[PDB]
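Each remark here refers to the structure printed beneath this line.
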Amino acid sequence: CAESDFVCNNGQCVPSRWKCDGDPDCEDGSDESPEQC
Ligand SMILES: [Ca+2]
């Protein structure tokens, strides 16, 4: 992934925009965990 793109634990490149967005973009769903949002 590029230097400006966040990496999920599986290697998926997801923009920095899509944190706590409501959408399970990362396969493990760690970015969308309710406790950390
Ligand atoms: Ca997401």
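Residue numbering for chain A follows Swiss-Prot; the residues present correspond to positions 72-108, in that order.
Backbone N, Cα and C atoms are what each Cβ position is placed from, and that goes for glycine too.
Feature annotations, courtesy of Swiss-Prot:
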MUTAGEN   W89 to F or R  Complete loss of entry of Semliki virus into the cell
MUTAGEN   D92 to A  Complete loss of entry of Semliki virus into the cell
MUTAGEN   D94 to I  Complete loss of entry of Semliki virus into the cell
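Feature map: Swiss-Prot annotations on the structure.
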| residue | record | Cβ within 10 Å |
| --- | --- | --- |
| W89 | mutagenesis position | 14 |
| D92 | mutagenesis position | 13 |
| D94 | mutagenesis position | 11 |
Revision key, fill the gap. Per DSSP (helix/strand/coil reduction), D92 (mutagenesis position) sits in coil
